[PDB]
Amino acid sequence: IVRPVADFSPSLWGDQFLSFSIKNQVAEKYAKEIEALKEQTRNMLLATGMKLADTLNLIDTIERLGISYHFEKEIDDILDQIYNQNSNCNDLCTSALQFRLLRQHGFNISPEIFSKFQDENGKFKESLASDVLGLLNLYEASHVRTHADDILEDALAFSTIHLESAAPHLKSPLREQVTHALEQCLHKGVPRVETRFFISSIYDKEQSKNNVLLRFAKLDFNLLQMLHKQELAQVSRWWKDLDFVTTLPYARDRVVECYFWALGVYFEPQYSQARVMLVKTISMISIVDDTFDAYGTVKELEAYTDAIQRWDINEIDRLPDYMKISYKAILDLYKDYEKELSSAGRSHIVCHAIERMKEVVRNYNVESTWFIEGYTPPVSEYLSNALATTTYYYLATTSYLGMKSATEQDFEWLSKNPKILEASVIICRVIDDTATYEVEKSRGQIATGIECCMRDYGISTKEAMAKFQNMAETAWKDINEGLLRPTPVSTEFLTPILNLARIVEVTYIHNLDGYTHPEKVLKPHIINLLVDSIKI
Ligand SMILES: C/C(=C\COP(=O)(O)OP(=O)(O)O)CC/C=C(\C)CNc1ccccc1
Ligand SMILES: [Mg+2]
Ligand SMILES: [Mg+2]
Ligand SMILES: [Mg+2]
């Protein structure tokens, strides 16, 4: 039994994360200052009689600075008051920001707030083309559209063309802020990634910056980063004591990138156990994926799939030796979770993630059977199988395991494949197929996603990759709609699903598999979030 040659890049990190010792001296210093700075900032938020535009800029600034999670209450109370007052008497900049902030927090503010900036056509008044700050906020706001916001259909295109035209002559740091927005809007970016950029490249270089907020943000980011580094060290050690690097060499060695993925789902300290649990799962399912996708014979993947279904160590003897390595590690991982959760009595909930992994595995095997047989399913049939293979139903479910507040009713909701969950699953699928179309139209895979879309609709690779990006746009509208109150579960359990969609957009920016090829895209992110501190 001779197998496809290993062709993956090795982890570019070595063991540079393997051992991080926190400096308690530094950490307690940072924390002590932050407490003072926090209250200073709380009082800024609670100041009486501010103008609407000042309030929205304050909240915007704090959120971009990455310190808003300290003021969920305060910030919500303020937006709720703003929402319930209906202020239709502002300019484009304030209006667009008001719109974006309220929408991001689930307040279904009407898009009619924009009617005053449009002609009798729904086309934005061209006279606004010289109002860069207005354009900039209209641009950002244009990305939180739901299906009901067709009024904003022109906003992205209008804002874009005029931001592009103005950028070269703007002063700094506004120029850099615009250029970066044009490349990566705020709403669909990874929060820590955007925050690092905002703090260092923009806010720190503003003539007008608030020094208390700047300092607060720098200290908080560097403090959490110490936590993240501990987390990664612990996970790196865990991955090293697994040694899949040598025993399962056919697979991608990307546990750092997996941690990046878990960090994107949530960064707050309260989600530390959840990150550690999540990243282990991400890492492990990545191995399973590579075993189906680049090593195991169909006969071998059958025994593997059945053994996953039966879920019981008595099945290892039925498996090839290298498959016993991954299989016992999988079963072990879940007994780990059961125990890690044992003290808070939340052990039972593990079977939700287990069942979702079984489901992923089932569809890995189908996918495999299609490739062997050379089957090109109709797009409907292809999606009904290829949605789960994103692993995203599964990761979403996993992400709840470590959240102390996650009740059974939450998992119950997530199991019914709610529309918000399905939308980010769709985004993952259509982006993965677009990026890795020419990756694996070379590796002999006649069963690619795009290849179904072409044979089915009688359309070219052009129209195929479009009609896919099409579904991505629809899905973002559904995500945005899914955040609106009344929410089906508490917002805390929606943000991970939204964050999962964000990470896919960011990793595959410019249409490249940034996970398999972390070099160009992911490595700079990883350096700025987990290697370099923000110099103070
Ligand atoms: C990275 C991987 C699948 C993508 O690689 P590939 O394009 O070869 O998959 P495919 O066979 O088309 O499903 C899943 C393992 C890593 C995880 C959980 C998070 N990252 C992720 C990235 C893209 C798709 C799904 C998930
Ligand atoms: Mg696969
Ligand atoms: Mg794969
Ligand atoms: Mg693919």
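All residue numbers given for chain A refer to Swiss-Prot; the residues shown span 13-548 in order.
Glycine is treated like the rest: Cβ placed from N, Cα and C.
The Cβ of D301 ((2E,6E)-farnesyl diphosphate binding site) lies under 8 Å from the Cβ of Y376, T403, each of these being in the same chain and 6 or more residues away along the sequence. The (2E,6E)-farnesyl diphosphate binding site annotation in Swiss-Prot covers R264, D301, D305, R441, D444.
Per Swiss-Prot, the feature Mg(2+) 2 binding site maps to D301, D305. Other C-beta atoms found within 10 angstroms of the C-beta of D305 ((2E,6E)-farnesyl diphosphate binding site) number 21, with every protein chain shown included.
What Swiss-Prot records for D301, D305 is Mg(2+) 1 binding site.
Swiss-Prot lists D444, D445, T448, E452 with the feature Mg(2+) 3 binding site, giving experimental evidence as the kind of evidence. Within 10 Å of the Cβ of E452 (Mg(2+) 3 binding site) there are 19 other Cβ atoms, across all protein chains.
Here Swiss-Prot notes a mutagenesis experiment, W273 to C, E or F, with the remark: Catalyzes the conversion of (2E,6E)-farnesyl diphosphate to beta-farnesene instead of (+)-5-epi-aristolochene and triggers self-alkyation of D-444 and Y-520 leading to enzyme inactivation. Under a cutoff of 8 A between CB atoms, and with a sequence separation of 6+ in the same chain, the neighbours of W273 (mutagenesis position) are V291, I294, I515. Secondary structure at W273 (mutagenesis position), taken from DSSP and collapsed to helix, strand or coil, is helix.
Here the residue is the original one, while Swiss-Prot reports the published mutagenesis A274 to T with the comment Relaxed product specificity leading to equal amounts production of 5-epi-aristolochene, 4-epi-eremophilene and premnaspirodiene with cis,trans-farnesyl diphosphate as substrate; when associated with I-372; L-406 and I-516. Within 10 Å of the Cβ of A274 (mutagenesis position) there are 30 other Cβ atoms, across all protein chains.
The number of other Cβ atoms within 10 Å of the Cβ belonging to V277 (mutagenesis position), over all protein chains shown, comes to 25. The annotation that Swiss-Prot gives for the mutagenesis experiment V277 to L reads: Catalyzes the conversion of (2E,6E)-farnesyl diphosphate to (+)-5-epi-aristolochene and triggers self-alkyation of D-444 leading to enzyme inactivation.
The number of other Cβ atoms within 10 Å of the Cβ belonging to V372 (mutagenesis position), over all protein chains shown, comes to 21. Where Swiss-Prot documents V372 to I as a mutagenesis experiment, the accompanying text is: Relaxed product specificity leading to equal amounts production of 5-epi-aristolochene, 4-epi-eremophilene and premnaspirodiene with cis,trans-farnesyl diphosphate as substrate; when associated with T-274; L-406 and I-516.
Where Swiss-Prot documents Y404 to C as a mutagenesis experiment, the accompanying text is: Catalyzes the conversion of (2E,6E)-farnesyl diphosphate to an unknown sesquiterpene instead of (+)-5-epi-aristolochene and triggers self-alkyation of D-444 and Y-520 leading to enzyme inactivation. If you draw a 10 Å sphere around the CB of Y404 (mutagenesis position), it holds 24 other CB atoms from the protein chains shown.
The annotation that Swiss-Prot gives for the mutagenesis experiment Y404 to F reads: Catalyzes the conversion of (2E,6E)-farnesyl diphosphate to (+)-5-epi-aristolochene and triggers self-alkyation of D-444 and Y-520 leading to enzyme inactivation. DSSP assigns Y404 (mutagenesis position) to a helical segment in the three-state reduction.
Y406 to L appears in Swiss-Prot as a published mutagenesis result, with the remark: Relaxed product specificity leading to equal amounts production of 5-epi-aristolochene, 4-epi-eremophilene and premnaspirodiene with cis,trans-farnesyl diphosphate as substrate; when associated with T-274; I-372 and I-516. The number of other CB atoms found within 10 A of the CB of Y406 (mutagenesis position), across every protein chain shown, is 25.
Recorded in Swiss-Prot as a mutagenesis result, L407 to P carries the remark: Catalyzes the conversion of (2E,6E)-farnesyl diphosphate to (+)-5-epi-aristolochene and triggers self-alkyation of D-444 leading to enzyme inactivation.
Under its mutagenesis annotations, Swiss-Prot gives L407 to I the following note: Catalyzes the conversion of (2E,6E)-farnesyl diphosphate to (+)-5-epi-aristolochene and triggers self-alkyation of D-444 and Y-520 leading to enzyme inactivation. The 10 Å shell around the Cβ of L407 (mutagenesis position) contains 26 further Cβ atoms across the protein chains shown.
Mutagenesis annotation in Swiss-Prot: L512 to I, described as Catalyzes the conversion of (2E,6E)-farnesyl diphosphate to (+)-5-epi-aristolochene and triggers self-alkyation of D-444 leading to enzyme inactivation; the structure shown retains the original residue. Close to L512 (mutagenesis position) in the fold, though at least 6 residues off in sequence, lie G276, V277, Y404, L407, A408, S411, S436, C440, each with a CB less than 8 Å from its CB. According to DSSP, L512 (mutagenesis position) is assigned to a helical segment.
Same-chain residues at least 6 positions away in sequence with a Cβ under 8 Å from that of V516 (mutagenesis position) are, in sequence order, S436, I439, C440, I443, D444. Listed in Swiss-Prot as a mutagenesis experiment, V516 to I is described as follows: Relaxed product specificity leading to equal amounts production of 5-epi-aristolochene, 4-epi-eremophilene and premnaspirodiene with cis,trans-farnesyl diphosphate as substrate; when associated with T-274; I-372 and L-406.
Proximity of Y520 (mutagenesis position) to non-local residues of its own chain (separation of 6 or more, Cβ distance below 8 Å) is seen for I443, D444, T446, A447, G526, given in sequence order. Swiss-Prot documents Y520 to F as a published mutagenesis change and attaches the note Loss of production of aristolochene, and accumulation of the intermediate germacrene A.
Checking the recorded positions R264, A274, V277, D305, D444 for a CB within less than 6 Å of any atom of ligand 3 leaves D305, listed in sequence order. DSSP classifies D305 ((2E,6E)-farnesyl diphosphate binding site) as helix under the three-state reduction.
The two recorded residues, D445 (Mg(2+) 3 binding site) and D305 ((2E,6E)-farnesyl diphosphate binding site), show a Cα separation of 14 Å. Taking a C-beta cut-off of under 8 angstroms and a sequence separation of 6 or more, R441 ((2E,6E)-farnesyl diphosphate binding site) has the following same-chain neighbours: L395, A398, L399, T401, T402, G461. Across the structure, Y406 (mutagenesis position) and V372 (mutagenesis position) place their CA atoms 7 angstrom apart. Among the recorded positions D301, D305, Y406, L512, residues whose Cβ is positioned under 6 Å from ligand 2 are identified as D301, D305.
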